[PDB]
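**Q** Below is a structure I'd like to ask you about.
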Amino acid sequence: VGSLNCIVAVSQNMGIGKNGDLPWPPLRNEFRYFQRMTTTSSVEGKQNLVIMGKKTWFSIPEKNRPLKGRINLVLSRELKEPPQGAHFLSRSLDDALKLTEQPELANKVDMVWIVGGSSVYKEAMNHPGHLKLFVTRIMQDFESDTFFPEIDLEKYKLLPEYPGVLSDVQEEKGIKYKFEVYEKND
Ligand SMILES: NC(=O)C1=CN([C@@H]2O[C@H](COP(=O)(O)OP(=O)(O)OC[C@H]3O[C@@H](n4cnc5c(N)ncnc54)[C@H](OP(=O)(O)O)[C@@H]3O)[C@@H](O)[C@H]2O)C=CC1
Ligand SMILES: Nc1nc(N)c2nc(CNc3ccc(C(=O)N[C@@H](CCCNC(=O)c4ccccc4C(=O)O)C(=O)O)cc3)cnc2n1
């Protein structure tokens, strides 16, 4: 279909979260991009699937829930039913994908995106396969409580250029960030 894409925004300090929210002021072009990648499908007829954790689902305003133009999928080991507005519940990343394969998720599912969080990016990586890491490098410190799982990066390729990805350092709201994409076929 599509390959395990991971999409994360990192602060220099390796922070991704802080009290169920973002280590930084919301940055709208970074949001538009995020929207861009995860929704956008070439196969016709098919949606992308975004796999996300309990605390990530919840950070996202009710208002944009479930994310417009993507099958929303939630990972929790505690709810019984999936959070409202949210399309599936899956106790673990191995079954999230089994489901894809399952009967109706089959013809529909085009790519699958890992929006996070921590143990989800944690399950991801540690998979043998075609994984591309879409990394947004917020080039500032923000005190955060939740962090990026570190990637043995001698095992990834840093593509200099990616299809539709800005390659020069971007500056919104006095903040400065840059996009890099990583690969691995292990
Ligand atoms: N800035 C960015 O790019 C990103 C920021 N964020 C932010 O970072 C923080 C997210 O907090 P974090 O603790 O990472 O929480 P997550 O939202 O990733 O947690 C999802 C919940 O789901 C469960 N879960 C997670 N991984 C798995 C798994 N592999 N199998 C089953 N259940 C799983 C855990 O809950 P249970 O007890 O249900 O198992 C966890 O509580 C918030 O600040 C959020 O806004 C998140 C993603 C990207
Ligand atoms: N790289 C990258 N990777 C990630 N995994 C990632 N994860 C998060 C996780 N926490 C959230 C919180 C909110 C939303 C959300 O709300 N989602 C909308 C975006 C619409 C844009 N909304 C705006 O910011 C906005 C608001 C008003 C006017 C203009 C805009 C705009 O985007 O220009 C959508 O459809 O995807 C998503 C994730 C945050 N940042 C990330 N960055």
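Here chain A follows Swiss-Prot, giving residues 2-187 in order.
Recorded method is X-ray crystallography, 2.5 Å.
Using the three backbone atoms N, Cα and C, a Cβ is placed for every residue, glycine included.
What Swiss-Prot lists as domain 'DHFR' is 4-185, and the listing cites sequence analysis. Look at Swiss-Prot and you will find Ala10, 16-22, 55-57, 77-79, 117-124 tagged as NADP(+) binding site, backed by experimental evidence. Among the mutagenesis experiments that Swiss-Prot reports, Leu23 to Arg is described with the note: Strongly decreased affinity for methotrexate. Decreases catalytic rate constant 200-fold. Decreases affinity for NADP and dihydrofolate over 10-fold. As annotated by Swiss-Prot, substrate binding site applies to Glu31, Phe32, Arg33, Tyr34, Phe35, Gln36, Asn65, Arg71, with the evidence given as a curator's inference. Experimental mutagenesis at this site is recorded by Swiss-Prot as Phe32 to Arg, annotated: Reduces catalytic rate 5-fold. Reduces affinity for dihydrofolate 9-fold; when associated with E-36. Here the residue is the original one, but Swiss-Prot notes a mutagenesis experiment at this spot, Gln36 to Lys: Increases affinity for dihydrofolate about 3-fold. Reduces affinity for NADPH about 3-fold. According to Swiss-Prot, the mutagenesis experiment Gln36 to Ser carries this note: Increases affinity for dihydrofolate about 2-fold. No effect on affinity for NADPH. In Swiss-Prot, the entry for mutagenesis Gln36 to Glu states: Reduces catalytic rate 2-fold. Reduces affinity for dihydrofolate 9-fold; when associated with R-32. The structure shown retains the original residue.
What's the neighbourhood like for these features in this structure?
**A** Cβ neighbour count for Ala10 (NADP(+) binding site) (all protein chains, 10 Å cutoff from its Cβ): 23.
Counting only same-chain residues six or more apart in sequence, the Cβ atoms lying under 8 angstroms from the Cβ of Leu23 (mutagenesis position) belong to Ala10, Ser60. Under the three-state DSSP scheme, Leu23 (mutagenesis position) falls in the coil class.
Under the DSSP three-state reduction, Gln36 (mutagenesis position) is assigned to helix.
Using a 10 Å radius centred on the Cβ of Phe32 (mutagenesis position) and all shown protein chains, the other Cβ atoms total 13.
Neighbour count (other Cβ atoms within 10 Å of the Cβ, all protein chains): 16 for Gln36 (mutagenesis position).
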**Q** Distance between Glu124 (NADP(+) binding site) and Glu31 (substrate binding site) at the Cα atoms, whole Å?
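**A** Cα-Cα distance, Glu124 (NADP(+) binding site) to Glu31 (substrate binding site): 25 Å.
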**Q** Quick test of your reading of the structure: among the recorded positions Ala10, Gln36, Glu124, whose CB sits under 6 A from ligand 2?
**A** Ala10, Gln36
**Q** When the Cβ positions of the recorded positions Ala10, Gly18, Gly21, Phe32, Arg33, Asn65 are compared with the atoms of ligand 1, which fall under 6 Å?
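**A** Close enough to ligand 1 are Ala10, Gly18, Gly21.
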**Q** Taking the residues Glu31, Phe32, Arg33, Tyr34, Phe35, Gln36, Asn65, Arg71 listed for substrate, what is the greatest CA to CA distance in Å, to the nearest whole number?
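**A** Per the listed residues, the maximum Cα distance equals 18 Å.
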**Q** What's the CA-CA gap between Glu31 (substrate binding site) and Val121 (NADP(+) binding site) in angstrom, rounded?
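**A** A Cα-Cα distance of 21 Å.
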